[PDB]
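Let me begin by presenting the structure, written as structure tokens, before commenting on it.
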Amino acid sequence: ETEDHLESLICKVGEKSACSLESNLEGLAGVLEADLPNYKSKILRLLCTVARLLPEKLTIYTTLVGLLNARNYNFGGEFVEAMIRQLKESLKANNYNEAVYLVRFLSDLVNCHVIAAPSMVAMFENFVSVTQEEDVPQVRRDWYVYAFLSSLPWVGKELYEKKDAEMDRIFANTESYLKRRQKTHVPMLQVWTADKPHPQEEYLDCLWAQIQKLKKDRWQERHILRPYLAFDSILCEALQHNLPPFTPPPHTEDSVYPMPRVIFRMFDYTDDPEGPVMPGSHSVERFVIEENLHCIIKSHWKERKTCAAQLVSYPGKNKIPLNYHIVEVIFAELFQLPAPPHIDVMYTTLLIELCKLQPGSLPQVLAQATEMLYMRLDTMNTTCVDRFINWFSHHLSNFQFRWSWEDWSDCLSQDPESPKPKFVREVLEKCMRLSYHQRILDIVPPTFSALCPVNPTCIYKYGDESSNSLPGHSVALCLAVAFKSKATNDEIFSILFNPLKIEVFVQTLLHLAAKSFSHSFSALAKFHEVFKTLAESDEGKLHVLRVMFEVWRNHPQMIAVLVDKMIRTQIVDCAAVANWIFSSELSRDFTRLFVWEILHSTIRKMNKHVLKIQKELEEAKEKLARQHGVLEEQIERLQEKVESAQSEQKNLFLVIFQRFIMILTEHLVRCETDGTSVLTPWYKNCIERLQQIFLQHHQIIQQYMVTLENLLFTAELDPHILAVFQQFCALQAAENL
Amino acid sequence: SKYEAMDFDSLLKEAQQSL
Amino acid sequence: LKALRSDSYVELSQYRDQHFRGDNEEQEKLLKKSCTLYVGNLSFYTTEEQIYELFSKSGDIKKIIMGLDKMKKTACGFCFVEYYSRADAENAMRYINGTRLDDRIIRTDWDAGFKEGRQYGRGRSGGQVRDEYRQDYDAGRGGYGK
Ligand SMILES: C[n+]1cn([C@@H]2O[C@H](COP(=O)(O)OP(=O)(O)OP(=O)(O)OC[C@H]3O[C@@H](n4cnc5c(N)ncnc54)[C@H](O)[C@@H]3O)[C@@H](O)[C@H]2O)c2nc(N)[nH]c(=O)c21
Ligand SMILES: [Mg+2]
């Protein structure tokens, strides 16, 4: 009972309240002394919970631990031993994002006089010592350097004045390592490839520049909240604890490190001239601010309303254009490559909640950011343009589809395939998918009708206007009657690789079920047997897709759901879809968005399929080994169907890369002959959609290295195509030798 | 969850006055 | 910590289906492992296509069942959405609930699962009971409320 009174009392310290933060900590520390005789065991694991799970409130809880230690030396030692215990647990379990929070906590405890600075310097020079380890991934060296550098904003001033002869040895080792790192992969992870207005810097190079500037600034940083400074008198007499010598858990093959990152930057101080001056990109204040806001989201992402309140109530020890930091952090996550920390739709609803809570400030910062993203689309990463499209359309659908389109009227004068007009076209198609065609024609200015989507109506080949001279017109009219007569399958068989039998069957079935998705899925299920018969040939599957497209080419949403349903019901397979995406009938729609949504949706189905059957094998293996014959015989049959699913996976990627290499090279010869530049807008999208394949599924494609290098991406290919493959090799190389 | 839904001041001031 | 594990959008609502076959205990059991959501406060003109586009943003949709008026057999202003996995329905519960569709705030609730007869409004006129006691005029909800 009083435990619950202790927990909620520890978690809520430092929130909004009448009393000052220092008065609350001094008071709380006093009641934790009283209850400590009885509840020492529980108070200990609660403080270990918040040090692990609440890094945003870091300095609040280190001060609290600092007060208890000054008054109770044996409690301070038990706590530090628990931290060392947990830091080893985390590194063993490959939870490195959680381990940095513990290192950072240990480091800040030095300011609280709980840990002696020499012990902390010893641990850090064992961190940087990982740079000397040989036959280990760069991502391992990167993380241990990051844990050191990212703790210095809090503990930097103290460690340097106390020991600067051994700190400079550490800095010298750090700078040596940073200069010899390979940055060949950064382009795949940048949201914009342009260096202006804001370069997208590799995260360690950014952090390094930030720490060195803090060093030249005499380790004076004006953002971190340091409550322990008011308790100097109490904390000067405290007895320090010495950390044991730290040994980094060795690198095994099961080790998983955080992959590299690029710092998202779209704001400087000129974007909010009236207001608190914005910390620069190379200031550690910018680093701490964003790190904390990212952590607030990580803690409260599941509750949108709470998450927004915690972002708005974020305390600093100096004022900052907070609305600009929030928007930038939220877009930094939505555009993070390869994938955002959380599901994408969360960021749309989090921004609405923020608008509700700051209706006079945030909505116009958000709108200012939307204009900026639009104006920088030229070099925006295609994976990020897609997320920008999906967010903006979903955002607008929650705000009456109201937008100042006139501000973007200058895209009407450009090539329709340029980034801005293509962005607007995709946005309006997404808005239609959330509303309906006529609504979108009414809300856009009359000058934007060229970017509006075609009306989504099916095209029936054997309709009234059709000529009786068309092949199979007669049979098409027989099917049209039999379907409405509720005819069974065999009757349809008698009414009918033959392309025309597929053509008349599909044309008629889709036409008669066009009212909704429910009717189309019902039709496929009722006559499923028919599909499997005349579409068993691989070229038959291809022709089902070809015909289905001819009917619904004006309704991209219907095409995606039908392709999805036919895969799940085994009418077509993933290889048929892959070959369909690159067929000539889709060449005009190739650059459009819905095509790549379909392809990626098909890949995700394959990938999810392999994982399911791998877990079966990775369960039966557990039963045999954990329990301990007949089980080994069942394992032999699982492994056989793990291999068969893994080879269809590999074939799906090899088809995609083949067709990609083919359409790209033949475009490169067509440009060489005609004697013209290679960079077509079409070319930009194509080459970037190739890079998207490597980037989205880099963990699976890693298995195909030798095949890809030796059979597909070879010296003979144009240097423009190899450039993409070598970026992908640089990426996987950073995390694997 | 009786404690869980309270204000921090309410909890801190209840702990040190009561016991 | 209790605060960090908190999922206040995923918890069950006070609504319970009276036509459900069983007692409260086993209905609550079905709710906590259900992948199906009840979607309320829809415009009578909202189509299956619009619901697919919105609700797909949290995961893959297995089936959608539009609610109908038992007599007229027309859109009744609600539907059900069945996902393949529950995590996807949970995310629709957190982020899609309380947002707009056809410019109306929609409300999602966990459902015990679809069985025949649930697609029809239980109101005396054939529509939802919600629309029998309504007073204000609503264009997307079919005028006044009797
Ligand atoms: C509201 N609702 C309806 N369904 C389902 O939609 C289909 C049609 O059902 P219905 O809407 O036509 O009628 P329902 O079964 O909901 O009856 P209920 O009594 O619960 O409806 C409550 C509403 O009636 C109105 N109402 C009734 N009496 C009063 C009163 N004295 N005063 C004010 N309002 C009243 C109010 O609008 C009140 O909100 C059914 O299958 C039903 O399970 C729901 N399913 C889940 N999982 N969660 C739900 O919340 C839900
Ligand atoms: Mg290979």
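Since chain C takes its numbers from Swiss-Prot, the residues it shows come out as 6-151.
Header says: X-ray crystallography, 2.7 Å.
Placed from the backbone N, Cα and C atoms, the Cβ positions cover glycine too.
Classification of C:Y20 (mutagenesis position) by DSSP places it in coil, neither helical nor stranded. Mutagenesis annotation in Swiss-Prot: C:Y20 to F, described as Strongly impairs mRNA cap-binding; the structure shown retains the original residue.
As a published mutagenesis entry, C:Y20 to A appears in Swiss-Prot alongside the note: Abolishes mRNA cap-binding.
According to Swiss-Prot, the mRNA binding site annotation covers C:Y20, C:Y43, C:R112, C:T113, C:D114, C:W115, C:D116, C:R123, C:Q124, C:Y125, C:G126, C:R127, C:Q133, C:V134. Residues within less than 8 Å, Cβ to Cβ, of C:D114 (mRNA binding site) and separated from it by at least 6 positions along the same chain comprise C:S18, C:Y20, C:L42, C:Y43, C:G45. Taken residue by residue with DSSP, C:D114 (mRNA binding site) is part of a strand.
Here Swiss-Prot describes C:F25 to A as a published mutagenesis experiment; the accompanying note says: Does not affect mRNA cap-binding. Residues within less than 8 Å, Cβ to Cβ, of C:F25 (mutagenesis position) and separated from it by at least 6 positions along the same chain comprise C:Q32, C:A117.
According to Swiss-Prot, the feature domain 'RRM' maps to C:40-118.
Under its mutagenesis entries, Swiss-Prot includes C:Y43 to A with the note: Abolishes mRNA cap-binding. In the three-state DSSP reading, C:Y43 (mutagenesis position) counts as strand.
Quoted from Swiss-Prot, the note on the mutagenesis of C:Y43 to F is: Does not affect mRNA cap-binding.
Counting only same-chain residues six or more apart in sequence, the Cβ atoms lying under 8 angstroms from the Cβ of C:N46 (mutagenesis position) belong to C:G82, C:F83, C:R109, C:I110, C:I111, C:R112. Under mutagenesis, Swiss-Prot gives C:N46 to A with this note: Does not affect mRNA cap-binding.
Counted within 10 Å of its Cβ, the other Cβ atoms near C:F83 (mutagenesis position) come to 22, all protein chains included. For the mutagenesis of C:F83 to A, Swiss-Prot gives this note: Abolishes mRNA cap-binding. The structure shown keeps the original residue.
Under the DSSP three-state reduction, C:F85 (mutagenesis position) is assigned to strand. Sequence-distant neighbours of C:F85 (mutagenesis position) (same chain, 6+ residues apart, CB-CB distance under 8 A): C:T41, C:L42, C:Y43, C:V44, C:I69, C:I70, C:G72, C:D116, C:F119, C:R123, C:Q124. Swiss-Prot documents C:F85 to A as a published mutagenesis change and attaches the note Impairs mRNA cap-binding.
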Students should find that the Cβ of C:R112 (mRNA binding site) has, within 10 Å, a number of other Cβ atoms equal to 14
Close to ligand 1, in the sense of Cβ under 6 Å, among C:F25, C:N46, C:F85 as mutagenesis positions, are none
By a 10 Å Cβ neighbour count, the lowest-scoring of the mutagenesis positions C:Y20, C:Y43 is C:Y20
Mapped onto three states, the DSSP assignment of C:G126 (mRNA binding site) reads coil
Reduced DSSP state (H/G/I helix, E/B strand, rest coil) at C:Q133 (mRNA binding site) is coil
Within the same chain, the residues at least 6 apart in sequence whose Cβ is under 8 angstroms from that of C:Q133 (mRNA binding site) are C:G72, C:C81, C:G82, C:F83, C:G126, C:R127
